Amino acid sequence: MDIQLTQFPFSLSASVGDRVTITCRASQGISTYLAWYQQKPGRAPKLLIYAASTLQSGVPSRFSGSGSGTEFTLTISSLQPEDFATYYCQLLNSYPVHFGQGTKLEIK
Amino acid sequence: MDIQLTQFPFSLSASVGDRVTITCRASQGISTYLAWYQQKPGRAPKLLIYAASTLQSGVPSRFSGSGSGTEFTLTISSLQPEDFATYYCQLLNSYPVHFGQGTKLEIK
Amino acid sequence: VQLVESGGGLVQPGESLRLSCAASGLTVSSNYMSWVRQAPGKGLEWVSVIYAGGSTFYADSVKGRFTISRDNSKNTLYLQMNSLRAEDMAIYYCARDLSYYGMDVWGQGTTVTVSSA
Amino acid sequence: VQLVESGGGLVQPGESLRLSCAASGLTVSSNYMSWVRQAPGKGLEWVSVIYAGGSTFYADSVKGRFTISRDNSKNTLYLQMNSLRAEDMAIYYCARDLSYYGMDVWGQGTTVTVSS
Amino acid sequence: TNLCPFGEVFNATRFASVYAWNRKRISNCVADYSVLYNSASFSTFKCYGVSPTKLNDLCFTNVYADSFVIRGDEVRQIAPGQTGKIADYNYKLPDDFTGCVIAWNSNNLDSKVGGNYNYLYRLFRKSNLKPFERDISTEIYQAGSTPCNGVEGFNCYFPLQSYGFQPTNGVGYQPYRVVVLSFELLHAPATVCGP
Amino acid sequence: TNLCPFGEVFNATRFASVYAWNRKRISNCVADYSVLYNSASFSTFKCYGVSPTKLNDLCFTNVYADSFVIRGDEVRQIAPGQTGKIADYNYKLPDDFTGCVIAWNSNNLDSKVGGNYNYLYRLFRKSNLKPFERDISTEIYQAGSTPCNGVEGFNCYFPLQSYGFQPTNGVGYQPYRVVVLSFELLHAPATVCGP
């Protein structure tokens, strides 16, 4: 059985300035082998976090990741207007590369 | 991952009339999904046991199969001259059909 | 009840060969029908199955080179083998698979020899 | 540093198409290089990778039908797509994979359309 | 503003056998998928033909919830374009499926020391099911040219078998509960909306 | 009369990281593979180019025992004809391999709560290992045209990375201890027989 990744909430409305936490659940324990990506409308994905909690160079500190095993979270401490986008999680270190199917943040 | 089946002993010498037990070990729990085959050199294997303990029709009652999960055994009550052969176990109910690599039963 | 394989023979590496398995006493198209092979001196290795409903499956070591098929009007199973290699040298058995109840009916197999040098 | 993809366009079912990805600021033959695609309104789907050492791997839905390759002298990655289906309609992104460190460099995509 | 009865399908004490898969029609209700992805015993969720990110903002004529138990390494067959014993002979999704497949390990509920034999699957069938076809026949399967006349024997097989889930099973052989949500968009008023 | 020292290899406290796999030569001794299966529950045992049933009938010039730790879903790469990160860059078996691959789950010894990170694999390498080649270098890996001069940075990566072994890993992600026995037959006298 391959690992499957599931992301929730599927879509979330929030206001600028809100703190938001979104979740990625793995169907089996995957240690810390998770990356988070941000995809702004009309753009390619952008790497935010790898190894579940390490920020990619240049990524603002309001983004943080945590978790291990089957339960992972990305937190945005204070949401900026450019942060409304779709976020994808990705299983690391395995070539049948699996992605979650996305969480969309929308303005409330 | 794939189940692997492992058979021991690799080779066994025994006398007519002896009682012999040979074993098949599964790399993960496979309930009772195990079959046993007897093969004479250059002949098609003959089905002896399916579902780990059900005797195939017409097989002599001195053959019996036991076990569940990861540890399985084939027992011959009282060895006959025609029982010397190589014995194979097979994972059932799965098409990436996996076999043990055999136990060779020789005359002492 | 009989399964009768044919078509084995001597091949050079890279050549192709088609095996046949003629059945009597069971209906090929109504069964799980498998090929299992045995290299000289080694154990049994499952090769391919065709479902009654037509689905096919293959061992990783023969994917892309072997194709299993049947002909209902001939009650016959086939194994097309392309790009044969040394590791395909074996006796090839045709077998009816009852899947939970094991493989109860086998032919006596046909020999595939791959020349070395 | 950039990856620039090209070769996308309208195609009929069953036809074929070759995508290219021109890299600058990294050496494609020294990296894990992947194609990942995105069908309209849907999420990311990984397609194929080629290792620095030359091994290649494919998603189940494209095996035997897509082929990844590279040209060292042109610092360019390719994806040969045969027997195109409606499932293949997507934007195709080229990316450099650091495998533990995520995919850090992405191209901006080339679009493949399959007529119905 | 009445929420759809998702829990009635996910919290059932016993699930259907896959060959006898249960269908519940869902309609005239508000689809809050958060009551589902906040379920905790909620593990995996994969959609086809629509993104989960768009679900809160779409309406459907009907939603069907099909539920059953299979073993873990069979869950990949509950997807468009798959083959194998489950997709071919037990439960078949169409190639153009629109909906979501929900699955979770149910080893703590559906296995038993010495085996749980309550869950069954069709092992023998002559042809593949059409998408969403249900076959619950127990006719003796004729594997040769000789009619069975309802009598089990050589070439005459009972067509179903039991999983026999045991807690020591490897995860691929452990039971998984599955719920398939089919999103129907007929030419009709939409009765299921998620806001 | 002296048994081959298999216990040193199999039963040792710590194993090597796969990129730096250990090798022990075994010669001038009696190879009882029966003492191998019966003790030190060695779950998985698969042979290539030779049948296990023939082992007690055969003599070899030398036996090499290679050992290391990898991830459960990587054990399939320890076999002839495989590709992937382990086979390409860490430990490569030849196409014509004659020997046996022994593996067992070591989750109880090699995973730690919070993660064990002492087991490494090589992640970046420009070309594949030849069969039985061993590369323990830790040079900063040059992913672009700019030489690294040993400084980690963009396009300049440490070439090893750490397995994440936690007890809650799925079994494919749990550590497996692997011993590879190579059977060497040189144009020379036989020193390992094992009646």
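What you see of chain F is 333-527, where the numbers are those given in Swiss-Prot.
According to its header, the structure was obtained by X-ray crystallography, 2.1 Å.
Backbone N, Cα and C define each Cβ position, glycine as well.
Here Swiss-Prot flags F:334-527 as domain 'BetaCoV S1-CTD', drawing on experimental evidence.
Record note (Swiss-Prot), natural variant F:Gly339 to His: In strain: Omicron/BA.2.75, Omicron/XBB.1.5, Omicron/EG.5.1. The unchanged residue is displayed. There are 13 other CB atoms within 10 A of the CB of F:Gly339 (variant position), with all protein chains counted.
One natural variant named in Swiss-Prot is F:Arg346 to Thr, and its note says In strain: Omicron/BQ.1.1, Omicron/XBB.1.5, Omicron/EG.5.1. In the three-state DSSP scheme, F:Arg346 (variant position) falls into the coil class.
Cβ neighbour count for F:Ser375 (variant position): 17 (other Cβ atoms within 10 Å of its Cβ, all protein chains included). According to DSSP, F:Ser375 (variant position) is assigned to coil rather than to any helix or strand. Quoted from Swiss-Prot for the published natural variant F:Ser375 to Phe: In strain: Omicron/BA.1, Omicron/BA.2, Omicron/BA.2.12.1, Omicron/BA.2.75, Omicron/BA.4, Omicron/BA.5, Omicron/BQ.1.1, Omicron/XBB.1.5, Omicron/EG.5.1.
Under its natural variant entries, Swiss-Prot includes F:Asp405 to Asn with the note: In strain: Omicron/BA.2, Omicron/BA.2.12.1, Omicron/BA.2.75, Omicron/BA.4, Omicron/BA.5, Omicron/BQ.1.1, Omicron/XBB.1.5, Omicron/EG.5.1; complete loss of interaction with host integrins. Cβ neighbours of F:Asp405 (variant position) (same chain, under 8 Å, six or more residues apart in sequence): F:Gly504, F:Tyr505. DSSP assigns F:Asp405 (variant position) to a helix.
Annotation of the natural variant F:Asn440 to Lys in Swiss-Prot: In strain: Omicron/BA.1, Omicron/BA.2, Omicron/BA.2.12.1, Omicron/BA.2.75, Omicron/BA.4, Omicron/BA.5, Omicron/BQ.1.1, Omicron/XBB.1.5, Omicron/EG.5.1. Under 8 Å, Cβ to Cβ, and six or more positions away along its own chain, F:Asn440 (variant position) finds no residue. Classification of F:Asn440 (variant position) by DSSP places it within a helix.
For the natural variant F:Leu452 to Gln, the note given by Swiss-Prot reads: In strain: Omicron/BA.2.12.1. F:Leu452 (variant position) carries a strand DSSP state (E or B). The 10 Å shell around the Cβ of F:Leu452 (variant position) contains 19 further Cβ atoms across the protein chains shown.
One natural variant catalogued in Swiss-Prot, F:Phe456 to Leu, is accompanied by this note: In strain: Omicron/EG.5.1. Just so you know, the Cβ of F:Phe456 (variant position) picks up 25 other Cβ atoms within 10 Å once every protein chain is counted.
For the recorded site, F:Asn460 (variant position), the DSSP three-state label reads coil. Within 10 Å of the C-beta of F:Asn460 (variant position) we count 16 further C-beta atoms, all protein chains included. Quoted from Swiss-Prot, the note on natural variant F:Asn460 to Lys is: In strain: Omicron/BA.2.75, Omicron/BQ.1.1, Omicron/XBB.1.5, Omicron/EG.5.1.
Annotation note: F:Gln493 (mutagenesis position) sits in a strand segment as assigned by DSSP. Quoted from Swiss-Prot for the published mutagenesis F:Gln493 to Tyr: Reduced host ACE2-binding affinity in vitro.
DSSP assigns F:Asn501 (variant position) to coil in the three-state reduction, placing it in neither a helix nor a strand. The Cβ of F:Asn501 (variant position) lies under 8 Å from the Cβ of F:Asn439, F:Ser443, each of which sits 6+ residues away along the same chain. While the structure shown retains the original residue, Swiss-Prot records the natural variant F:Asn501 to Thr with this note: In strain: 19B/501T.
Under its natural variant annotations, Swiss-Prot gives F:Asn501 to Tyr the following note: In strain: Alpha/B.1.1.7, Beta/B.1.351, Gamma/P.1, Theta/P.3, Mu/B.1.621, 19B/501Y, Omicron/BA.1, Omicron/BA.2, Omicron/BA.2.12.1, Omicron/BA.2.75, Omicron/BA.4, Omicron/BA.5, Omicron/BQ.1.1, Omicron/XBB.1.5, Omicron/EG.5.1; May enhance affinity to human ACE2 receptor.
Listed in Swiss-Prot as a mutagenesis experiment, F:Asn501 to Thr is described as follows: Reduced host ACE2-binding affinity in vitro.
Listed variant positions: F:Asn440, F:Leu452, F:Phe456, F:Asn501. Those with a CB under 8 Å from a CB in chain A, in sequence order: F:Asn501. In the three-state DSSP assignment, the secondary structure recorded for F:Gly339 (variant position) is helix.
Here F:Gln493 (mutagenesis position) is positioned 9 angstrom away from F:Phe456 (variant position), judged by their C-alpha atoms. Of the candidate recorded positions, F:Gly339, F:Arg346, F:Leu452, F:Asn460, F:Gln493, the one lying closest to F:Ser375 (variant position) when CA atoms are compared is F:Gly339. When the variant positions F:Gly339, F:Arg346, F:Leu452, F:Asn460 are ranked by how far their Cα is from the Cα of F:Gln493 (mutagenesis position), F:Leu452 comes first. Checking the recorded positions F:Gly339, F:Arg346, F:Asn440, F:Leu452, F:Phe456, F:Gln493 against chain B with a Cβ-Cβ cut-off of under 8 Å leaves no residue at all.
Sequence-distant contacts (6 or more apart, same chain, Cβ under 8 Å) of F:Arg346 (variant position) do not exist in this structure. Proximity to chain D (Cβ-Cβ under 8 A) holds for F:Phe456, F:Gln493 out of the recorded positions F:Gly339, F:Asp405, F:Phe456, F:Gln493.
Between the alpha carbons (Cα) of F:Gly339 (variant position) and F:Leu452 (variant position) lies a span of roughly 24 Å.
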